[PDB]
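Trainee: Got a structure for you, written out below as structure tokens; questions coming shortly.
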Amino acid sequence: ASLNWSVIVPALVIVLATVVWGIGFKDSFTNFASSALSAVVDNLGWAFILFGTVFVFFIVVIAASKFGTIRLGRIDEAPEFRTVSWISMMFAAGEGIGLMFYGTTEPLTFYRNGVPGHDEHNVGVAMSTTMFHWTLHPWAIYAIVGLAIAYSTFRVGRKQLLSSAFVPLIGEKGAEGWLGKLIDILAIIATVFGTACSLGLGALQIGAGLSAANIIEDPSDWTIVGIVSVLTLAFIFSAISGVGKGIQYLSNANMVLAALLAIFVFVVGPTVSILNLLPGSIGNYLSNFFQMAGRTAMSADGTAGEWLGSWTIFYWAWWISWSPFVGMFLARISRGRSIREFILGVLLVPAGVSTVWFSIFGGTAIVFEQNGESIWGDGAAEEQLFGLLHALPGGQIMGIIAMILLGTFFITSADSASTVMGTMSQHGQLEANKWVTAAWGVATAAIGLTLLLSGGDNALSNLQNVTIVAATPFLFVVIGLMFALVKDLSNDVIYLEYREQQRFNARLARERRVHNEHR
Amino acid sequence: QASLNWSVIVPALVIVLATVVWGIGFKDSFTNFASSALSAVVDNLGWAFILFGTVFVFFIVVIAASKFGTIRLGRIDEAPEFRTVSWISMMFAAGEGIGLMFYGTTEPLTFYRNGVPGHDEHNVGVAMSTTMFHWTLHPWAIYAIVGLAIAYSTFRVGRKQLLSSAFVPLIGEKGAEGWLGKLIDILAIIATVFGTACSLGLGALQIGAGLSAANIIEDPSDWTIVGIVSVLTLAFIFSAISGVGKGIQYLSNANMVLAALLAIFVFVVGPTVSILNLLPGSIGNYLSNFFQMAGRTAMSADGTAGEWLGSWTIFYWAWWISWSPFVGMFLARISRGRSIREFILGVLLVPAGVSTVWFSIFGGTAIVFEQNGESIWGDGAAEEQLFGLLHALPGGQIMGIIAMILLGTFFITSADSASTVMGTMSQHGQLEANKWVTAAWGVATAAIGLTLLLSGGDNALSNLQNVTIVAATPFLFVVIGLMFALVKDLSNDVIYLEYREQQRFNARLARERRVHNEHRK
Amino acid sequence: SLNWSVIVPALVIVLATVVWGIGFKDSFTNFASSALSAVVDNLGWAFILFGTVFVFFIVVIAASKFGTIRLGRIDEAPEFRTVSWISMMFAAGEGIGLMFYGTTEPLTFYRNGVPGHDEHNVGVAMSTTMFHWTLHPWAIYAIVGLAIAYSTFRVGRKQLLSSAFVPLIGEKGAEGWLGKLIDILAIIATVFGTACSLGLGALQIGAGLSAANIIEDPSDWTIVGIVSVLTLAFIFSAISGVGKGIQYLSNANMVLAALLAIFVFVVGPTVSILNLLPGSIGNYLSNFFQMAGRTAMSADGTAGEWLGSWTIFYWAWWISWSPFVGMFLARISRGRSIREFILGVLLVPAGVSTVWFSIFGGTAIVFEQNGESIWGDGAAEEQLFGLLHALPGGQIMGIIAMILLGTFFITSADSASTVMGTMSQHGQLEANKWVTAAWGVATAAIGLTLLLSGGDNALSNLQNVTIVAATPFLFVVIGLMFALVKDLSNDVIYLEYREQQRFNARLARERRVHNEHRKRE
Ligand SMILES: CCCCCCCCCCCCCCCCCC(=O)OC[C@H](COP(=O)([O-])OCC(O)COP(=O)([O-])OC[C@@H](COC(=O)CCCCCCCCCCCCCCCCC)OC(=O)CCCCCCCCCCCCCCCCC)OC(=O)CCCCCCCCCCCCCCCCC
Ligand SMILES: CCCCCCCCCCCCCCCCCC(=O)OC[C@H](COP(=O)([O-])OCC(O)COP(=O)([O-])OC[C@@H](COC(=O)CCCCCCCCCCCCCCCCC)OC(=O)CCCCCCCCCCCCCCCCC)OC(=O)CCCCCCCCCCCCCCCCC
Ligand SMILES: CCCCCCCCCCCCCCCCCC(=O)O[C@@H](COC(=O)CCCCCCCCCCCCCCC)COP(=O)(O)OC[C@H](O)CO
Ligand SMILES: CCCCCCCCCCCCCCCCCC(=O)O[C@@H](COC(=O)CCCCCCCCCCCCCCC)COP(=O)(O)OC[C@H](O)CO
Ligand SMILES: CCCCCCCCCCCCCCCCCC(=O)O[C@@H](COC(=O)CCCCCCCCCCCCCCC)COP(=O)(O)OC[C@H](O)CO
């Protein structure tokens, strides 16, 4: 296919504008980001918080309805991936960097400071509200988007694009018109900013880790961590060949290293306490699910707005911005699966992986805090993991391994996001241009680095603010995608013979009633 | 022309007239009896109300989710005679309107200011959740049960449009025409009269408060209430005896338009952002606390929630059970040809969402005022809350008048609809009843409401609530039996006969086989 | 023929326990305490997690397509009427345990509170009593009974725990060493769970005799006499070769339990109990997942001892009872569907337990609130009679409760012994009466051994040894889930579609790999 320049040029111009604003005009960019966060949070926290749970309800009911039997492909089709392989391939979609960053920080900071409507030093609350942001809502969003693309491209044979999934609502004219172009541009921009958030978190934490081992300098975030991890691997893996064979190796190394780190912290750490937190975390998450889903700026006597902006609305925006990439990824590896099976796997397997990960790491941190040891230290979120690792025997080698894992996650996430963006910018071609992929990867890495540099001391806050503002337009795209998906599922070939009969009988009944009214 | 059911008219008419005379000429005796009867009823049946109120919700969810959800309310492969949008629009009628207007400000504001048993004061989430508790799912679960029973009896099986006909599976045709069916219909008419009189009394009281606030009348004297009720009853009487159904549908459209206008005015001129924040908060805290409130009895809070329960939750239970004949028959009428699952889902969810939005807007504005220093509580009279809320907003002087007009139109339309259903139930389930019987029933409900308001005196809302609870207690058992009748009716469907006969035959064979095996050794 | 390879190890372990307990009491008690500490600290997480995984698993199995499978031949209707089947679920379950903890558990939760909650809270006191007795125990029993019933009726295998693992180990492991190990573990777990029940019954009977002033004070010789008398009546019933006396006792169990519950209901605070019914159910559904998430590091690392005393003990007790109740449920529930079986087994005993605990615990808590108090010296065994004597006419009801405990002793012994004889007779339903008598005597001896060894801390001894003996069978019950899923998936009604899916998926994988290789060009 050809390049959709009408969709590349707008998004690329927006990205260049954001980068120039952040780099050359740090103060103005930071002020604007703070003001836009204030306005967006105050005026649309209701939208984020309401539709986060509407997505979960919607995907659950879609799975449990008659559409669950539909198969993503030809009728009576069987899937191309084994169930074990299908489950394993979902690891590459999850947050390697997000988990590596927040596994220790989030449960520990919620244990220490508490959350709105709750007191400090509550393990159940800490683990439950860590599981709130990471288990069902993100993967309900991802299931919705991936199911939309899967039904559009496999069942109906349309192009693999976000705009195509809206064909039921806006028709073909809209899909090829200005509205389809707008949807595709918003998808590309949201993916860019959502991936740049992860790249910024990973670079920040890698710098902190290098400082922990005492091998770092000050400008390493810009001069080494970003540009090296981008150029020396991602470009040479993309531009050199269609498949560089390094992405597969790194995607397997991610699994191996994450398993090794989790097993180290599990065995060397307080194993019994972690095993106690498994059922405790799951039970206290299921108990507090709706209480946390109803936490708005009007909660805790109006004092929850700042916390929600810093913690919950940030995650809403982050997951919404991830939606296009993760949806395309899940759709690509789920052909032939049924809708019910797809939804169940996508919702539950990563939820369990996240639950276990947070159990190990947050539980070790909370147990240390309870005993008297404090991995908190200064309080930086990027230094908690290495403090936790160093607190355990043989922690130096594992800290180095954690830095290696962070670098591999950086490379893998950037490469996969660039692949999906290139596909979306090339009229839905599965194998997009290599140079378009490299350009989009450069753009994402540059945006993440620019957010970090503009934030400076408050790098994390600047990152979160720009992610929150950048994902506001795509929240409505996902909301309308729910409607488009329902309208597409209803108008399935298997249901048309029943729908015509229902329409005919309803018309007969309505005309009979109208005639009786005339009488 | 179905003959008049005099044997069902007289037992309910005599009770209504006895209540009117007793409450008018003997205000003190009537109030004392109502108070004592509330004490006894609440003490010895709050467990029944609270348990079966949630059993209704569970029963409806199970019925929709079970194999019965695919059955059509009519002949097989039938289709609805109303478009889905028209069905949803018609659902708004037969709701409260007057209850929603009366309580939208008062109830969440009251819970926020004073708290609820087992919880502390100044809790927005708890106030909104326990307001949603009384107005969203258990109400419409009860209405779905009754309307589904009536719809199945009348469309699928082709019986009369009655509540006794829904008990045929339990007591049979002889029972339906026997004394038990007559008793069920009498209780249905009594419950309709008292559930309607409660809303009419609330509307008259709030219109009096509005006239007092608008300065049209200096005070809301008893004669003011009498005049309001007389004028509104005269309007309803003219609408009915005129024999033309155009004016009533015009007033229904006006009710929808004016309710939307008031909601939009408070949403826009009020704290829009807080109103929108309270939507997810209200829903989440409702689903979080659902079973905590479902398990709230007089034994909660170390045995101290009895007075609060009788004031709010048991009163609502009685009110929503008293409405059950009217709202059930209304929903049954407009739901021809729908499947059981579709009927249940729409009836449960659409009104719940509308109530959620209404309470969010009005209660959230009141609570936002409370938090910011302003207090529309004033003297604390419930009837004066709404006009305190509107008069605290720019341009609200005219919207208070619009609120009074909306209350008047709600009064007229609700009286007409309830009286139409009552006339149906007193004429062997005729779809259209005699004009004079409908007029008489509507005037009787108005007279009961006026009697309650006047006998209450300085405490009118309390007397209204007490009489509502006492009058609705008998029909809780009718609804409970209707659950069994509905299950038996759905089980004995034509599509399920062959499978059931196969199972019965095989079961007899297996039982004789095991009896023989025991005989062996 | 006797499976001596299974009898001899179980007999050796049981006799070793008896010799250790009587001969060396200090050593036995020290080992029991140390083993309780170790197993609790290291596997309370396993107990707590899998107790709720069982509920999730059985609910999902009932909901899924497997719920349509019929236990037996296709179109085979059940042998017992639904009334008979429902009533037969009372013989299997817990009568002695219910009588022992009917008052003690809610009363002590109300008095002392539970981890993460304040004391003197009726809602939690009843919700966490319902937690330990309603859905987790019966989820375990339903899983085990369903596995046994499917293996023995659908597939025609022998009625054993070993034959239910055939999906995982083939007939080679079913008859190999692993099947023998599973059978031995099932026998030992049944012996020790039934011994825990019998020891509780003997303690309660001694407490009742002390209360009735028949004995001046309890003594070890009194417990020995009680256990000897009851097991002698048992041995006579078993060796007599006539089950008429046992059927009489099993009916007397229901009659007397219903009589006692109705007495406490009518003569106790009826309205408070009725209030507690919906309160208990609602607070159970509200707090279900908060109680399911209670671990050794809840309430700031202070719930370990409370969990070991209450929650982990009940988990171990149910897991040790699971072979018996599973075999019982499989025997009486042939021809049922998986969905019907699961729903009935989960819901009927849960409702019965809810009513029982509502009555007795609500009576105790209402006495505590009003000013009275049945706590007395704090002994768990003395609470029930302390509750009875507080009510008028309780002097006779104390002896009625003692008689009921004796009948429960005999009948529970006989059902457990019959299951053990079936296990040791290669799954033969008509178990040898001498093996049955030997197993019953061994159970009584183990219960007496735990009581005597514990002495003053008799209940602690019982619970410690029960947890230790039930720890091994937890993994068997966990593996039953996988074995049952493999049984159900590989069913004749699904094998054709499974073959079609396998072939199509192989074609799809071949296409994808060939396409990838082609594109790799
Ligand atoms: C924590 C919370 C938890 C909550 C959990 C919630 C979870 C939900 C689970 C959902 C599961 C669904 C699964 C089953 C689906 C099966 C349905 C189906 O299709 O079966 C056929 C079944 C029957 O079919 P039918 O007989 O043909 O029906 C006729 C159609 O109704 C009449 O035809 P039509 O005119 O509609 O035709 C239009 C056509 C296609 O439409 C078009 O013509 C499209 C035109 C193009 C528009 C542009 C689209 C492109 C936009 C993309 C986004 C871009 C953004 C970019 C951003 C840029 C920023 C810079 O659409 C359709 O195909 C019909 C579906 C329309 C759905 C309408 C529902 C509106 C909901 C309103 C309430 C909620 C709003 C929330 C507001 C927020 C605050 C609360 O369909 C229906 O169910 C239809 C009825 C649906 C309900 C209608 C409701 C009307 C208004 C309700 C208001 C009152 C209630 C709300 C609360 C109270 C407010 C006061
Ligand atoms: C105090 C509160 C509780 C405290 C907490 C404790 C928990 C409560 C204990 C519950 C324990 C579990 C259940 C045990 C019951 C076992 C028996 C049974 O019903 O199962 C066998 C049941 C019947 O089988 P069967 O015994 O073989 O029947 C044929 C025999 O030939 C039988 O031969 P037959 O045909 O001659 O049998 C007689 C009858 C056919 O049925 C019978 O066998 C007799 C009636 C059945 C007993 C029902 C027990 C279970 C339900 C509890 C009732 C209350 C709440 C639920 C309401 C019912 C909705 C299903 O047929 C007739 O000829 C009609 C005779 C008249 C019937 C009664 C009519 C009067 C109703 C009473 C109320 C009226 C006014 C006073 C109001 C009261 C003051 C508060 O078998 C089935 O499974 C059939 C299923 C039918 C369709 C299922 C779909 C509907 C279910 C919806 C879900 C409900 C949600 C509720 C959840 C709420 C949670 C908060
Ligand atoms: C320790 C680290 C790892 C832990 C990870 C946890 C893993 C859990 C993942 C759950 C399974 C995901 C993969 C499922 C693939 C197989 C298909 C499947 O399970 O779904 C079927 C769904 O089948 C059903 O019909 C519904 C069955 C319900 C199964 C529910 C199991 C999950 C229950 C979750 C409980 C709550 C968990 C905690 C939530 C936070 C498929 O339906 P179908 O349309 O193909 O029809 C098949 C058949 O005809 C039956 O329909
Ligand atoms: C919250 C506001 C935003 C909502 C966004 C919705 C986005 C999707 C829109 C898709 C268009 C259709 C919307 C209306 C759907 C109604 C439900 C529905 O269709 O249910 C189907 C699937 O049903 C389900 O499994 C459940 C449906 C969803 C309802 C459950 C929602 C739970 C919400 C509870 C909230 C708490 C209550 C108080 C607060 C409101 C089938 O049932 P039916 O009635 O259409 O047909 C029945 C029969 O087969 C004949 O057709
Ligand atoms: C604690 C008190 C008891 C529990 C109360 C809460 C219960 C909530 C959940 C109840 C779920 C019941 C769902 C029933 C769906 C039936 C589905 C169906 O089509 O039937 C199948 C499953 O069948 C069943 O299991 C039928 C059981 C239905 C009865 C359910 C009773 C609910 C509880 C009643 C007591 C309520 C007490 C409330 C007061 C506290 C087919 O199986 P079968 O062919 O063997 O069934 C034969 C039957 O005649 C077919 O209709």
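Here chain A follows Swiss-Prot, giving residues 56-574 in order.
According to its header, this structure was worked out by electron microscopy, 2.8 Å.
For all residues, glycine too, the Cβ spot is worked out from N, Cα and C.
In case it's useful when we look at the structure, here is the feature table from Swiss-Prot:
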{"type": "MUTAGEN", "residues": "A:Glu135 to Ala", "note": "Strongly decreased betaine transport"}
{"type": "BINDING", "residues": "A:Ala147, A:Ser306, A:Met310", "note": "Na(+) 1 binding site"}
{"type": "MUTAGEN", "residues": "A:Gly149 to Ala", "note": "Decreases betaine transport. No effect on activation by increased osmolality"}
{"type": "BINDING", "residues": "A:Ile152, A:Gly153, A:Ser253, A:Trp373, A:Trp374, A:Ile375, A:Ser376, A:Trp377", "note": "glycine betaine binding site"}
{"type": "MUTAGEN", "residues": "A:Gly153 to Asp", "note": "Changes substrate specificity, giving rise to proton-coupled choline transport. Decreases sodium-dependent betaine transport"}
{"type": "MUTAGEN", "residues": "A:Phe156 to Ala", "note": "Decreases betaine transport, but has no major effect on affinity for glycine betaine"}
{"type": "MUTAGEN", "residues": "A:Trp189 to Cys", "note": "Mildly decreased betaine transport"}
{"type": "MUTAGEN", "residues": "A:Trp194 to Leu", "note": "Strongly decreased betaine transport"}
{"type": "MUTAGEN", "residues": "A:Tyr197 to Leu", "note": "Nearly abolishes betaine transport"}
{"type": "MUTAGEN", "residues": "A:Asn309 to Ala", "note": "Decreases affinity for sodium ions"}
{"type": "MUTAGEN", "residues": "A:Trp371 to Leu", "note": "No effect on betaine transport"}
{"type": "MUTAGEN", "residues": "A:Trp373 to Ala", "note": "Strongly decreases affinity for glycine betaine and betaine transport"}
{"type": "MUTAGEN", "residues": "A:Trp374 to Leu", "note": "No effect on betaine transport"}
{"type": "MUTAGEN", "residues": "A:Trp377 to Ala", "note": "Abolishes betaine transport"}
{"type": "MUTAGEN", "residues": "A:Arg387 to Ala", "note": "Mildly decreased betaine transport"}
{"type": "MUTAGEN", "residues": "A:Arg392 to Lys", "note": "Moderately decreased betaine transport"}
Trainee: Restricting to the record's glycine betaine-binding residues (A:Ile152, A:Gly153, A:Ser253, A:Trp373, A:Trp374, A:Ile375, A:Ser376, A:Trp377), give me the longest CA-CA distance in Å as a whole number.
Mentor: 17
Trainee: Identify, among the binding-site residues A:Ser253, A:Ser306, A:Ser376, the residue whose Cβ has the fewest other Cβ atoms within 10 Å in this structure.
Mentor: A:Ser306
Trainee: If you draw a 10 Å sphere on the Cβ of A:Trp377 (mutagenesis position), how many other Cβ atoms land inside?
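Mentor: A count of 28.
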Trainee: Closest of the recorded positions to A:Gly153 (mutagenesis position), Cα to Cα, picking from A:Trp189, A:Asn309, A:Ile375?
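Mentor: The answer is A:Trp189.
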Trainee: What subset of the recorded positions A:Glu135, A:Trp194, A:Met310, A:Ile375, A:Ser376 has a Cβ positioned less than 8 Å from a Cβ of chain B?
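Mentor: Out of A:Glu135, A:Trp194, A:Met310, A:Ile375, A:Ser376, none lie under 8 Å of chain B.
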Trainee: Using DSSP, would you call A:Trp189 (mutagenesis position) helix, strand or coil?
Mentor: coil
Trainee: In Å, rounded, how far does the Cα of A:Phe156 (mutagenesis position) sit from the Cα of A:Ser253 (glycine betaine binding site)?
Mentor: 9
Trainee: Using a 10 Å cut-off between Cα atoms, which of these recorded positions sit near A:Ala147 (Na(+) 1 binding site): A:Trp194, A:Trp373, A:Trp374, A:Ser376?
Mentor: none
Trainee: Taking Cβ distances under 8 Å as the criterion, give the subset of the recorded positions A:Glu135, A:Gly153, A:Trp194, A:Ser253, A:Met310 near chain C, ordered by sequence.
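Mentor: So the ones by chain C are A:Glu135.
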Trainee: Within 8 Å of the Cβ centre of A:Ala147, A:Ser306, A:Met310, which other residues of the chain have their Cβ, at the recorded Na(+) 1 site?
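Mentor: Near the Na(+) 1 site, beyond A:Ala147, A:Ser306, A:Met310, sit A:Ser143, A:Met144, A:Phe146, A:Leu305, A:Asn307, A:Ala308, A:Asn309, A:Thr467.
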Trainee: For A:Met310 (Na(+) 1 binding site), which of the mutagenesis positions A:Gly149, A:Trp371, A:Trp373, A:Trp377 has the nearest Cα in space?
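Mentor: Closest by Cα: A:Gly149.
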Trainee: What recorded positions in the list A:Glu135, A:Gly149, A:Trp194, A:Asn309, A:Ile375 lie within 10 angstroms of A:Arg392 (mutagenesis position), counting C-alpha atoms?
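Mentor: Within 10 Å Cα-Cα: A:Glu135.
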Trainee: Go through A:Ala147, A:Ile152, A:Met310, A:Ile375, the listed binding-site residues, and name the one with the sparsest Cβ surroundings, counting other Cβ atoms within 10 Å.
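Mentor: Counting other Cβ atoms within 10 Å of each of the binding-site residues A:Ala147, A:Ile152, A:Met310, A:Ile375 gives the minimum at A:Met310.
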Trainee: Could you tally the C-beta atoms, other than its own, that fall within 10 angstroms of the C-beta of A:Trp374 (mutagenesis position)?
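Mentor: Excluding its own Cβ, the number within 10 Å is 25.
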Trainee: Take the C-alpha atoms of A:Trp374 (mutagenesis position) and A:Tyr197 (mutagenesis position) and report the distance between them in angstrom, rounded.
Mentor: 8
Trainee: Which ones, of the recorded positions A:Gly149, A:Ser306, A:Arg387, have a Cα no more than 10 Å from the Cα of A:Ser376 (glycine betaine binding site)?
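Mentor: For A:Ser376 (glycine betaine binding site), the recorded positions whose Cα atoms are within 10 Å come to none.
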Trainee: To which of the mutagenesis positions A:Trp194, A:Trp373 does the lowest count of other Cβ atoms within 10 Å belong?
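Mentor: Looking at the mutagenesis positions A:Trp194, A:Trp373, the Cβ with the fewest others within 10 Å is that of A:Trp373.
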Trainee: In angstrom units, rounded to an integer, how far apart are the Cα atoms of A:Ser253 (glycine betaine binding site) and A:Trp194 (mutagenesis position)?
Mentor: 17
Trainee: Quick check: of the binding-site residues listed here (A:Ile152, A:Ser306, A:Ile375), which one has the Cα closest to that of A:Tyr197 (mutagenesis position)?
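Mentor: For A:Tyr197 (mutagenesis position), the closest Cα among A:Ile152, A:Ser306, A:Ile375 is found at A:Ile375.
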Trainee: Using C-alpha atoms only, work out the spacing between A:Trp189 (mutagenesis position) and A:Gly149 (mutagenesis position) and round it to an integer in Å.
Mentor: 10
